[PDB]
Structures are given as C-alpha cells and as structure tokens.
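Enquirer: Before I ask anything, let me first share the structure, which is written out below as structure tokens.
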There are 2 protein chains.
Amino acid sequence: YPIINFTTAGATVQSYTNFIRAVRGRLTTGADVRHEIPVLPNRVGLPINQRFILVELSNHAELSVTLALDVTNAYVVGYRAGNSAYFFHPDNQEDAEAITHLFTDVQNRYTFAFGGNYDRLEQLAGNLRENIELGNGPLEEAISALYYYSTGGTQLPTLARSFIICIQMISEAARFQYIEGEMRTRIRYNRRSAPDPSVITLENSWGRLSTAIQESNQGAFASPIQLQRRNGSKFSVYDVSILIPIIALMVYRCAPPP
Amino acid sequence: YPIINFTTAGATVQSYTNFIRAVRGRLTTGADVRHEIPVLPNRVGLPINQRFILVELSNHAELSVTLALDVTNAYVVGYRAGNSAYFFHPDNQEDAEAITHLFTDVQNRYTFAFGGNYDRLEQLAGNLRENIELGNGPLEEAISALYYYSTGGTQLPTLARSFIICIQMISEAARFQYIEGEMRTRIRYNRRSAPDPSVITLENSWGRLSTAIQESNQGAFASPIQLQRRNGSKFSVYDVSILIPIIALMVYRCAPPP
Ligand SMILES: Nc1ncnc2[nH]cnc12
Ligand SMILES: Nc1ncnc2[nH]cnc12
C-alpha cells in the first residue's frame, strides 16, 4: 500500500499543503469526477490491493505512528506504533476481513471494542469536537499519545482525543478544501483552536452532500441543505456550484447518469 | 457607433465565426458576467452614444446594407441602403427618440408601421421560421432584397422574409453559441435549410432563460424550463449548468445579488 509521510516538526503551511495534496492524489483515481468534484472509488468490486493508503506521521520527539485510511471514504481504520497495531471495531464482515490485510508484520494486533465515529470517540474523550483544539501543536502531541498507547503510557480518554485530532487534520482536511484552509491558517499563525460551527457542520454533512450532488438535477438539489457559517448563522445550499471550492472529495453514492 | 463588416461573398465558417465573435465583443462591456454568461448593458442609464452598433453587410453582387442593432437586447432596429433608412415601429417613446440618432446622414428616413418581432414578420412573409431556409445563400439573397426595397424592387413579403433570415443569422447567432454552431454547419457544407425545433425554441425562450438564470438560487431554477431537442422531443432545464455552452449573451433582467 502507498505510504505518505508527514512530520509535525518544522511543519509549514506549504509542507502541510503538499501533504494533503499527496493524500487526495492517492485516494482518488481520477476516473470519476462529478461537477468538477472527484468521487472516491466504489467499494463494490474494489480489490484489497487497492483498498488502503498509509500515512506515516512523525513528530519533533522523533516518535512515529502509521495510520491506515480506507480509500472508499477516507476513514482512519487503525494505526501502527512499533510492535502493535490497533483497529477500530469493524461494522461489517467485508471490513473485518479487509483489515486483516493491514500491518501483517506486527507481533501484536488488537481490535478495539468501539468504532471510530465521532459520537463514540467524543464519549470516550469526555469532550466534544467544539472543545478540542486543533493545530500543529495538538497534532504533535496526538502522535506521541498514539505512540505511547502501545507502552501503557496513554489513557483511554487521551487516546480518543488524539484520534479526534488526527481524523480532522488528515481525513477531513482531505475531504474539504475549506477545512484544509482552516488548518493552514492555524499552522501559519501557530494558533491552536477548536473548530468553529462551519467546520463541524461540514464534517457532519459530508455523506449527505455527496448524495445530494450525485442525485442532483443538473446540479440543482431536490431539497436544500442547511449548513452553518463561522458565526453560527444557518446558510442554505441549493446548488453544487457554491460547494465546488468547499468540498474536495465525495464518497461514491451512485453511478453517474448518462 | 462601431461598425462591424461581413461579406457573404466567399464566406467560410472562419470568416463567419470571426464576425459573430466581433459582434458579441461590441454588444457586451465585460462588466457583467452571470454564471460565466455575459449580460448585456442595462437600458436604464445607458447613454445614446453607447446604445447601438452597426453591421455592414455586403454580398457577391456587391450590394451593401447596414443594420442597426440595439445593444441592450441585440435586436435589429432598422437598416440603411444607400439613400434611405427604414426603422421598425418603436414600441415606446424612449426607443422612438433613440433611433433618431441613427443614420442621421440619409436623405430619406422611413419608419415602418409594423414592429420587428417574429409574429408580425412571419404574417407579412406569409411563412413561419420553420419554413424559411437559412444559410449563406439565403443571406446573400436577403442582402439584395433589403437593398432593392429602396428602389421599389422588393415586395413586402420578401422584405419580411429577408429580415427573418438576417435576424436569425446575426442577432440569434450572437445570443446563442448553439445557433451560431447550426449556422457554421450550413456554411461548412454549403447547406441551405430551415431551422429545427431546437433552434426555434431557444429563440422563443431567450427572455425567459435570461430571467431564470438571473433569478436562480445559486444556479438552480425555481421552476424548470421546457426546451425541444432537434428531433422535437421535450427536454427540461433545471440548472444554468447545461446552458453555459448554449447561451452566449443574456438580456439584463435584474442586478446581481450580493
Ligand atoms: N475514523 C474516521 N475516519 C474518517 N472520518 C471519520 N469520521 C469519524 N470518524 C472517522
Ligand atoms: N428585430 C429583431 N431583432 C432581434 N431579435 C429579434 N427577435 C425578433 N425580432 C427581432
């Protein structure tokens, strides 16, 4: 599986931009672009040899961790830190079988009893996304927490919080240019801040937006989608046009019509 | 007023393309582009010095005629052939006054008792658009008929038919890339053929399409517009997206929203 490397040590908006750009490039084949927006591979008929990409992250403390992303939805399915590998609870047999192909070389493979959706993760972390700061500093720390979990060094709530940080700075940033932009700003000014409503609503709406665009009438949505602005004010989306500069990738929902 | 020249003598799809391209360039200022489609100047506040463009047409018989197009809608308002000038009946005082600024140098200025809309013109011609052949040959002939009207040489029905030809090959071709394309084909293969339903429906719908696009919700139409394909089958338009490659210019209907 392809491996993309990134280090928080000395990261700049350019090193981070290049990274996210490399991830998107691995995620999509370029064979399916809907209204100028690339669509991720369809899970049906996809060979395991092309099902995952690995993201090796290192930090200033020289600790390294490798995350596995599923190509069909850009989800982090598990990670590896030295000796051991940890996987979120699979939500079906196809997926349970697919992950058996990852980190086959580790001596200790563990599968959590919980899945990786935000609801579960926030419960375990004891904090919501709106309260967890994002930025290069939080990421640097997340890499170490993830690493120390394999040594009994990290607490369950810290592990959960770390995943929340990693998932938004890697998977969500790859999905939305908007979110990647929010991250670039934090890195540029060395700011560490929790995500605003615009970010959280987009994260929550990815699956629906992907469906609405793919089932739209020449780009026109059958029913509008309510999003939130940074100030929290609601904002209705009626067309794929205003989303072209916001969403970078879509999950496959249906075949394109003639 | 700017003058654009075109000759049917030895015309090629390239000489015709350059011509239509020059007309569009005179018609629009470039200050108003709605969803990638240029909008014509608003009639309110437009100075007479920038209200018209002239199109001088010549043919193989060496006859010349000059048509006046109104910049706000690309309409042919009248023409000049040597000694005399003829104007369609103005449909308001603003317009009656504006045309007093055209062909001020002719010795004989006449204003028809009828206007230039297709309904009136088809009645006078004794034939509908669907029955009047378009092409370089029909245009070559139209220029002569228009010219001979000033000498008592052209019959009223032939004059009307000639205008119908001129209006579709100049004004409608400038408004729609689709119609300009239909004309290029006729010229390329030296074909002379009446317009199909796709052409006529577009001509009929220009004002509505301009309004629907300008009042759309992020490109999404509030109510769909029914057009016809070349084979006559109906086809619904729900978004401005599929029209971007079809319509070249829009008439000003409203100011653009923030
Ligand atoms: N583990 C995960 N990977 C990607 N997107 C997610 N959204 C919530 N959990 C996720
Ligand atoms: N005289 C004219 N000029 C432009 N478009 C027209 N449509 C009908 N009559 C017209």
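Chain A residue numbers are taken from Swiss-Prot; in order, the displayed residues are 41-298.
Yeah, the Cβs are placed from backbone N, Cα and C, and that goes for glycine too.
Quick paste from Swiss-Prot:
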- A:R83 to A: No effect on the toxic activity but suppresses the vascular leak syndrome (MUTAGEN)
- A:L109 to A or M: No effect on the toxic activity or the vascular leak syndrome (MUTAGEN)
- A:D110 to A, E or N: Suppresses the toxic activity (MUTAGEN)
- A:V111 to A or M: No effect on the toxic activity or the vascular leak syndrome (MUTAGEN)
- A:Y115: active site (ACT_SITE)
- A:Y158: active site (ACT_SITE)
- A:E212: active site (ACT_SITE)
- A:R215: active site (ACT_SITE)
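What's the neighbourhood like for these features in this structure?
Expert: A:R83 (mutagenesis position) falls within neither a helix nor a strand when secondary structure is assigned with DSSP, and so counts as coil. Within the same chain, the residues at least 6 positions away from A:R83 (mutagenesis position) whose Cβ sits under 8 Å from its Cβ are A:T112, A:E134, A:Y292, listed in sequence order.
Using a 10 Å Cβ-Cβ cutoff, A:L109 (mutagenesis position) registers 25 neighbours.
There are 23 other CB atoms within 10 A of the CB of A:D110 (mutagenesis position), with all protein chains counted.
DSSP assigns A:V111 (mutagenesis position) to coil, not to a helix or a strand. Sequence-distant contacts (6 or more apart, same chain, Cβ under 8 Å) of A:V111 (mutagenesis position) comprise A:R66, A:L67, A:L80, A:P81, A:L86, A:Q90, A:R91, A:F92, A:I93.
Less than 8 angstroms from the CB of A:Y115 (active site) sit A:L109, A:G156, A:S211, each of them six or more residues away in the same chain.
Taking the Cβ of A:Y158 (active site) as reference, residues of its chain lying under 8 Å away and at least six apart in sequence are, in sequence order, A:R169, A:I204, A:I207, A:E243.
Around A:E212 (active site), a 10 Å sphere centred on its CB holds 23 further CB atoms from the protein chains shown.
A:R215 (active site) is surrounded by 27 other CB atoms, counting those within 10 A of its CB over all protein chains shown.
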Enquirer: Cα distance, A:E212 (active site) to A:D110 (mutagenesis position), nearest Å?
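Expert: Rounded to a whole number, the Cα-Cα distance is 13 Å.
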Enquirer: Can you tell me which of A:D110, A:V111, A:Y115, A:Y158, A:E212, our recorded positions, come within under 6 Å of ligand 1 at the Cβ?
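Expert: By the Cβ criterion, which requires under 6 Å to ligand 1, the hits are A:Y115, A:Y158.
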